[PDB]
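Report on one structure; see the data block that follows.
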Protein chains: 2
Amino acid sequence: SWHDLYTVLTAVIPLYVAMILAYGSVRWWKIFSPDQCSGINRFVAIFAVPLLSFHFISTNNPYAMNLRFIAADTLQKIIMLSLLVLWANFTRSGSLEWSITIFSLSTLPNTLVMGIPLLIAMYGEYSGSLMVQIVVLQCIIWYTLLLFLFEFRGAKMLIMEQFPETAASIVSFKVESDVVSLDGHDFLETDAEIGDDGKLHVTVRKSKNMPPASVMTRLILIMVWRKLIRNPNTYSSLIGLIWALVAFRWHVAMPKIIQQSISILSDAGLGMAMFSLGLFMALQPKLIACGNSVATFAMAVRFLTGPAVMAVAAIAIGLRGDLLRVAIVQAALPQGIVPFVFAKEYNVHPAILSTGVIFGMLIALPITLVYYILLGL
Amino acid sequence: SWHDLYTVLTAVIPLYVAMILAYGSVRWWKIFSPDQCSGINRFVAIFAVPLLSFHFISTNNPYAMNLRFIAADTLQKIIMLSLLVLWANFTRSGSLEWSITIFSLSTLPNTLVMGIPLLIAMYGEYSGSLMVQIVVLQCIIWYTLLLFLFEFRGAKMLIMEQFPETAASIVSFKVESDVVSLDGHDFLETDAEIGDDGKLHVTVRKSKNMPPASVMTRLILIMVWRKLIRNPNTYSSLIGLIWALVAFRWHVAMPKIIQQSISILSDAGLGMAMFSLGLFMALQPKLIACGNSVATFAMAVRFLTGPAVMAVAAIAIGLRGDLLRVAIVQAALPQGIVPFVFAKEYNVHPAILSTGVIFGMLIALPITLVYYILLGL
Ligand SMILES: O=C(O)Cc1c[nH]c2ccccc12
Ligand SMILES: O=C(O)Cc1c[nH]c2ccccc12
């Protein structure tokens, strides 16, 4: 069915035209400076992607969500998390940063930018709705889980660097509001005060024992809240969900003035997202930025373990027909950007995630097609 | 008819939402650095505006152009040019830079970004087609005339600075291809060689008498060609005109793959144009950048002499009914950006054009409405 191939090409190749246009602008024609490219990327991440996410989340009703598809996706991610946990806590080389990066590679594809257009072209509008469900679920649950993991990593590094000898005695953390996140870019000073009852209180501000679960839970919860209240995508997804709920429970259409005020900048979503992705491709001196062997490992994870674990989860749940094919092909999408972002700010295998994103993007068509043809047999 | 007012507000206010969003991003929230803002602006000028112009020019057939409307616009501009010529050549204070800036203020509104949406909202789709006709005519003829004038200014300044005593003897100019334009940013060295027949030849490369009309014509023509072959809007308008001619003579629709490859970046046209305009508003330390008195003069010219000269030209030509109203209201639009751009690279009253553009943009609604209501009586 070469007509279906041409339809998929028509739907997907505009994104690559934009991406290659940006890549040539930075490499061939040198139209943009690195800081100008960074400015375009910042505009994208702050306005174009959050507004595109708001658009997609608001235009689908949460009450018609396919619960079985959601269960299949969450089961894939739960299987990945369980395997990673038992690998990290029962292995000599088991590690937390590797757990996070493997979770991102094997479970978090690019569902917003390329996923929705591609899957709509490949299967239909219902597939677009399913992809948007995956997008909302991912931005609300799994990116927040990534935030929890990254903040735990930062807190653990700070604890091991500040008070390793007697970290167990700490009972409460008080972080001044100036400390936005525990990324590690800024140095965080710590002071310890002994209480009347012999207890220890730690205060952290801007310049081998585990404390109780409650103390770390409090610290991570407050820090995660402080980073969520400053994440454009968090507000986008929340406000979109609330608006969708109210507008599909009471059938209330948004006023045309507000709808167009949002669309004027959301219409620049796909194009600017792909343009900034091309700018990033060009800026990076490498294309396989994490080494050939480990890059091959990351590609293999993304395009086999993602689809394979999604398949086992889907047949376990009971998905069949075009729904199972949509699930698997979605799992075979190129690795998402937001996990790469978090990896970059937290400097946790950022090269692996960059290679994932860009390389998979420009080899996502052959693999995704092969998947579609193979599943069609 | 407050419903018509609300429709105009719905059509126009999204642009101001984007513009104020950029203004706040640079001033209130300080999301963008000045160089990042410059990068966004450069992306706009190179991709979003040329692609938007290509879209608009290609989607209307040149064979259905309203010749009387075109004649009215060209008559307005011819009247302005004749008055400016007789003022500059028959007055003590008559000047060339003032001629160019007054022509830009009184004749070159923002017809692409705000003009088409506004006039479509106010009158209808045919008004959008008329505005696109004005856009194509302006980018092909009047911006090229601006280029001719600016290149003549630069050439005259170089002549007066290099060889004032015996400029009359020069017979031929030879500019090395490295010299892209005579803007004045780079210093241009000149060498004079006496020929066998007693003639003088000048060569200009990168570091009170008038020569014959032929020599200056040759120099200006070659320099204008060299700047046109590097203007994104020139290629946009040309290729759009050729495609429109071929696609409306043979009814040949563009392939969907190419159409979407172009649309993915042209869809970011209005939003990114207004976003960059807001970025420019914020970056400029002033809002009335050219002084209160001269800024008032520029606003008066823009919103009275433009509309008034357009009106006299339109009744002279024979426009009547909604066509005359569309002509006048279009003449009352805020001052265009491309003339401001040329003024900036040629450093010819750039503050006047900045004030024109931005100030008129955020006072274009009251004036344009007043015009619409007054013409409706
Ligand atoms: O991160 C991605 O690339 C895909 C994605 C899924 N949900 C999102 C929400 C906001 C921005 C991007 C995404
Ligand atoms: O310059 C303006 O702001 C309006 C306009 C008319 N014709 C144009 C062609 C390309 C870019 C802008 C314009």
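The numbers used for chain A are those of Swiss-Prot, and the residues that appear cover 3-209, 471-640, in sequence.
Heads up, header says this was done by electron microscopy, 2.9 Å.
Backbone N, Cα and C define each Cβ position, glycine as well.
Around A:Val601 ((indol-3-yl)acetate binding site), taking its Cβ as the centre, 23 other Cβ atoms fall within 10 Å, counting all chains. According to its DSSP assignment, A:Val601 ((indol-3-yl)acetate binding site) is helical. Swiss-Prot lists A:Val51, A:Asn112, A:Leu114, A:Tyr145, A:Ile600, A:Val601 with the feature (indol-3-yl)acetate binding site, giving experimental evidence as the kind of evidence.
Quoting Swiss-Prot on the mutagenesis of A:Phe49 to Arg: Disturbed oligomerization leading to reduced auxin (IAA) transport activity; when associated with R-48; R-527 and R-528. In the three-state DSSP scheme, A:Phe49 (mutagenesis position) falls into the helix class.
A C-beta separation below 8 Å, combined with a sequence spacing of at least six in one chain, links A:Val51 (mutagenesis position) to A:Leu114, A:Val115, A:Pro495, A:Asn496, A:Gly532, A:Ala536. According to Swiss-Prot, the mutagenesis experiment A:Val51 to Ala carries the following note: Reduced auxin (e.g. IAA) efflux carrier activity.
Taking all protein chains in view, 25 other C-beta atoms sit within 10 angstroms of the C-beta of A:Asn112 (mutagenesis position). According to Swiss-Prot, the mutagenesis experiment A:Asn112 to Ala carries the following note: Reduced auxin (e.g. IAA) efflux carrier activity.
A:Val137 (mutagenesis position) carries a helical DSSP state (H, G or I). Taking Cβ-Cβ distances under 8 Å and a sequence gap of 6 or more within the same chain, the neighbours of A:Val137 (mutagenesis position) are A:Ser55, A:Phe58, A:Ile59, A:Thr113, A:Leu114, A:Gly117, A:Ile118. Here the residue is the original one, but Swiss-Prot notes a mutagenesis experiment at this spot, A:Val137 to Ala: Strongly reduced auxin (e.g. IAA) efflux carrier activity.
When Cβ atoms from all protein chains are considered, those within 10 Å of A:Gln140 (mutagenesis position) total 24, not counting its own. Annotation of the published mutagenesis A:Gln140 to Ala in Swiss-Prot: Reduced auxin (e.g. IAA) efflux carrier activity. Strongly reduced auxin (e.g. IAA) efflux carrier activity; when associated with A-145; the original residue is retained in the structure shown.
According to Swiss-Prot, the mutagenesis experiment A:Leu528 to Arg carries the annotation: Disturbed oligomerization leading to reduced auxin (IAA) transport activity; when associated with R-33; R-34 and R-527. Disturbed oligomerization leading to reduced auxin (IAA) transport activity; when associated with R-48; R-49 and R-527. A helical conformation is recorded for A:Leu528 (mutagenesis position) in the three-state DSSP classification.
Among the mutagenesis results in Swiss-Prot, A:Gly599 to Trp has the note: Abolished auxin (e.g. IAA) efflux carrier activity. The residue drawn here is the original one. Within 10 Å of the C-beta atom of A:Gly599 (mutagenesis position) sit 28 other C-beta atoms, taking all shown protein chains into account.
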Ligand 1 is in the model; which of the recorded positions A:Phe49, A:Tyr145, A:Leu528, A:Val601 have a C-beta less than 6 angstroms from one of its atoms?
-> A:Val601
Between A:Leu528 (mutagenesis position) and A:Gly599 (mutagenesis position), the C-alpha gap once rounded to whole angstrom = 22
Other than A:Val51, A:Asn112, A:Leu114, A:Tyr145, A:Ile600, A:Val601, the chain contributes near (indol-3-yl)acetate (Cβ within 8 Å of their centroid) the residues A:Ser55, A:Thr113, A:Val115, A:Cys141, A:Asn496, A:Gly599, A:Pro602, A:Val604
Which of these recorded positions is closest to A:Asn112 (mutagenesis position) if you go by CA atoms: A:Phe49, A:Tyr145, A:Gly599, A:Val601?
-> A:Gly599
Return the whole-number Å distance between the Cα positions of A:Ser209 and A:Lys471, the residues flanking a gap of 261 unmodelled residues.
-> 25
So which of the recorded positions A:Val51, A:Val137, A:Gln140, A:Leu528, A:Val601 end up next to chain B, with Cβ to Cβ under 8 Å?
-> A:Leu528
Number of other Cβ atoms within 10 Å of the Cβ of A:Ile600 ((indol-3-yl)acetate binding site) across all protein chains | 26
How far apart, in angstrom, are the most distant Cα atoms among the (indol-3-yl)acetate-binding residues A:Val51, A:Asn112, A:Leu114, A:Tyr145, A:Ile600, A:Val601?
-> 15
Rounded to a whole number of Å, the separation of the Cα atoms of A:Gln140 (mutagenesis position) and A:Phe49 (mutagenesis position) comes to 19
